[PDB]
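Chemist: Below is the structure I would like to discuss, written out as structure tokens.
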Number of protein chains: 2
Amino acid sequence: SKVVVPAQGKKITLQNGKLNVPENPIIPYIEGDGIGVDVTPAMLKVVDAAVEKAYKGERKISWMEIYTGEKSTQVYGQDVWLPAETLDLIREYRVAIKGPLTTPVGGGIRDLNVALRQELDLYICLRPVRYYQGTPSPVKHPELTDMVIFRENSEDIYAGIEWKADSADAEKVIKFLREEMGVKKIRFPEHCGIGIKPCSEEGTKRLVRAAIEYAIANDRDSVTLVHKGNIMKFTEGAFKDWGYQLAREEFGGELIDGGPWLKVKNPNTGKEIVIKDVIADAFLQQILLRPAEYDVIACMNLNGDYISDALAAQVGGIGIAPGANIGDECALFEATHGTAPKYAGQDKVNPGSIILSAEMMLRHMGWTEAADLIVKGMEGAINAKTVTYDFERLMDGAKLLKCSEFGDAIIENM
Amino acid sequence: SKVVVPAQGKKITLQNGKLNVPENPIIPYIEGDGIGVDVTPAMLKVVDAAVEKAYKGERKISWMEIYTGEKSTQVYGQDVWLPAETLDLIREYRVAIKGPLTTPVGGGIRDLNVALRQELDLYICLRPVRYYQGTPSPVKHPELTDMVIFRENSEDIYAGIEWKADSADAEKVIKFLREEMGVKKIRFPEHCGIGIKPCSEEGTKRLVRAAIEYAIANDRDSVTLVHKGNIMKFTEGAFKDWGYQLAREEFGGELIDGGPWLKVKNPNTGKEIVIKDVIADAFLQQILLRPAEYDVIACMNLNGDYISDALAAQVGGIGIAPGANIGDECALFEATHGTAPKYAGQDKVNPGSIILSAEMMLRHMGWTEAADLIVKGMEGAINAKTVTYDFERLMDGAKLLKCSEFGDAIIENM
């Protein structure tokens, strides 16, 4: 209705689990707020370039701008931050990609990135972090990190089930909890806010199954379940138990030693994947001290968030971290950083993040060659020290490029 | 009743907020399980040595063993993990110190360290992490870190208010939430575990007040409130708002720029402390990339846990991190690491942690000279590369000492 669907271009179809991608698919993209206006032109350019090179003119993406965030209020009228047709169109066109989004305060509105996740039930937040040779890093050995994060998107304290201190609602559930449930452990029942943390069996096993299948599909060496289960027995504890249970029941897992850990034999390469767990506060330490011991990670919503952020800073890629949100019916790839208004429009921020989320998009579509050319580009650009401001401030002897130019530096290294 | 109170020795008295320490105070200590049997002899020895040197024979601690954990079942009978008189005796004798504690599984028992915290309402978990020149570190610049963590101990998802997936209890509160509260955001109401996260006003302002008073008492440059408030508005959001509010209302805070941040003028040195906040996932990144920007930190229970663990690994001090739990009526200092059974009794683990928690104990008692000698010792021992196994594996050219001997290496450098 305000989106214009492209005249040339065909829809990706879902033929029972499998994507059936046409050679000219229509891909919805949400430009993003703030620096979205800078990073997204770069991405459309380096992806067009990479598919123009990969298939020598045969395949072409018909990009179709859909709207969310702040720009959506400028297109549909100041009150609509998330159009009902964005949800329909992502659902319909099957894969989309987006820039950073702004949720306003003062409006009673919850996180629009999280709204997209839950409203489209894109229950897998996949966060691949690896080191790219050359990026300035805070740590002595960033090349040791090559992990893939399977963060559960649909439950946990991120669902947003909460009530205000002094509201009637809060008053009511604290009353229920103390009176009917008999809780004595709320230290100050007056002027107290309550949040609800749900973890379900169907919730963790659809994530873990994703995680282990990824490890087989790519011969990763293990799957670590990270949780804060010693303290949060019935949710985090639950998550680990149900995760282990699935590796045993659906993937034939067997105990190594006298447990806890399991072995899963990869039905394609013969190699054994270790299913193991580590408590989430110690894990924060283990990724810094022993990173090469960890590889595919599976975790609930909140931890997954903290872990991915932490991992991305260690390897120097806070501005180049990619992300995908994946469900059973459509997928959403995304720049994993903020809108950075201070700089918006100055063509100067790094477009790494959203570009690499676009090679994940490309890979997901089976356009392996195109995706492989973007990471070919990235490594080359980075390695050529032909970098954008944020990496140049920390490198000695690099060439400062603008955003669009790092775009071009990626196509020149392809 | 099974504890033997020392014949010589006088109780510390609390004269309205102020401690009145006698020159021969009785200090309860809990030996600890696992390597508690190794680390605690070292600590009693290096503290006796440091007070023997500081006051030249005038002052002496009368150590009194009280019992919790596994050893408590061997003293009071296999069922009692936490004796009611440990709580009375810590309450009574005012400051105690402990080793690592074991909570069993299969018993329905919750975390005994957390039980001590809540049962004695030691609502401040203070975690000072700094770099000690010489410790092997995973990061390029560990000397940039000198932060003090004020982690709230009595509320949040750590209270332990939770119910099992498929229990009647869980069934009941999910029913209440969906039916009476009208929640539509629990993705899978069947086979779902529920945890309760409470944050109260009285809860956050008694922690924040502790934090800001610490910054004035020691001229620290700022207090960062870290929270996950953009997503958890009514608890984390609440915590930040109430924290800012207290800096304004009780400490005269004024906006820097057009806010959010505040300035508090230290009423003793004239310097302005900045009260600021950062969202907890980005903070995990900021401590790695810009650590010198952060100093006194104030946060809820769970984050505080993850932050302190993360900070301690960056500065190389996972085995030498100290901790105190402080309330309005008694204090509990502690080795912040596990019982490490694999090694228990082999006299080989690092006793850094509990020793440094003992200089915090000593400082808290006003025995500044003795405390200053332990950190004098530590720096010297570490710097002499006369180290225990865990630091020696990572140093080139160090001397491997046993646990007791690192004890002695600390007294030799005093």
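We number chain A the way Swiss-Prot does; in order, the residues shown are 3-416.
Header says: X-ray crystallography, 2.8 Å.
Backbone N, Cα and C atoms are what each Cβ position is placed from, and that goes for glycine too.
So Swiss-Prot lists the following for this protein:
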- A:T104, A:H339, A:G340, A:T341, A:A342, A:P343, A:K344, A:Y345, A:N352, A:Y391, A:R395: NADP(+) binding site (BINDING)
- A:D307, A:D311: Mn(2+) binding site (BINDING)
- A:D307: Mg(2+) binding site (BINDING)
- A:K100 to R or E: Abolishes enzymatic activity (MUTAGEN)
- A:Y160 to F: Nearly abolishes enzyme activity. No significant effect on substrate affinity (MUTAGEN)
- A:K230 to M: Nearly abolishes enzyme activity and strongly reduces substrate affinity (MUTAGEN)
- A:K242 to E: Strongly impairs enzymatic activity (MUTAGEN)
- A:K242 to R: Impairs enzymatic activity (MUTAGEN)
Chemist: On the Cα atoms of A:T104, A:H339, A:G340, A:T341, A:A342, A:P343, A:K344, A:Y345, A:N352, A:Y391, A:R395, which are listed as binding NADP(+), what is the maximum pairwise distance in Å?
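Modeler: Those residues reach a largest Cα separation of 27 Å.
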Chemist: Quick one: of A:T104, A:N352, which of the binding-site residues has the smallest count of other CB atoms within 10 A?
Modeler: A:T104
Chemist: Using Cβ atoms only, which of the recorded positions A:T104, A:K230, A:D307 are under 8 Å from chain B?
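Modeler: The answer, in sequence order, is A:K230, A:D307.
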Chemist: Would you kindly give the Cα-Cα distance separating A:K344 (NADP(+) binding site) and A:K230 (mutagenesis position), rounded to the nearest Å?
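Modeler: On Cα coordinates alone, these residues lie 37 Å apart.
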Chemist: Is it possible to get the count of other C-beta atoms within 10 angstroms of the C-beta of A:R395 (NADP(+) binding site)?
Modeler: 11
Chemist: At a 10 Å cut-off from the C-beta of A:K344 (NADP(+) binding site), count the other C-beta atoms across all protein chains.
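Modeler: Looking across every protein chain shown, the total is 9.
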Chemist: Could you check which of the recorded positions (A:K100, A:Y160, A:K242, A:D307) sits closest to A:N352 (NADP(+) binding site), going Cα to Cα?
Modeler: A:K100
Chemist: If H, G and I count as helix, E and B as strand, and all else as coil, what does DSSP give for A:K100 (mutagenesis position)?
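Modeler: Going by the DSSP assignment, A:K100 (mutagenesis position) falls within a strand, counted as strand.
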Chemist: According to DSSP, does A:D311 (Mn(2+) binding site) sit in a helix, a strand, or coil?
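Modeler: Once the DSSP labels are grouped into three classes, A:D311 (Mn(2+) binding site) ends up as helix.
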Chemist: Counting across all protein chains present, how many other Cβ atoms fall within 10 Å of the Cβ of A:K242 (mutagenesis position)?
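Modeler: Step by step: centre on the Cβ of A:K242 (mutagenesis position), count other Cβ atoms within 10 Å, giving 24.
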Chemist: Are there any residues in the same chain, six or more apart in sequence, whose C-beta is under 8 angstroms from the C-beta of A:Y160 (mutagenesis position), and if so which?
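Modeler: Non-local contacts for A:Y160 (mutagenesis position): A:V116, A:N303, A:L304, A:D307.
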Chemist: Do me a favour and check the Cα-Cα span between A:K344 (NADP(+) binding site) and A:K100 (mutagenesis position); whole Å is fine.
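Modeler: Each residue's Cα considered, A:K344 (NADP(+) binding site) and A:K100 (mutagenesis position) end up 20 Å apart.
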Chemist: Looking only at C-alpha atoms, tell me how far A:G340 (NADP(+) binding site) is from A:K100 (mutagenesis position), rounded to the nearest Å.
Modeler: 12
Chemist: Cα of A:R395 (NADP(+) binding site) to Cα of A:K100 (mutagenesis position): how many Å, rounded?
Modeler: 27
Chemist: Between A:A342 (NADP(+) binding site) and A:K242 (mutagenesis position), what is the CA-CA distance rounded to a whole number of Å?
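Modeler: Distance (Cα to Cα, whole Å): 37 Å.
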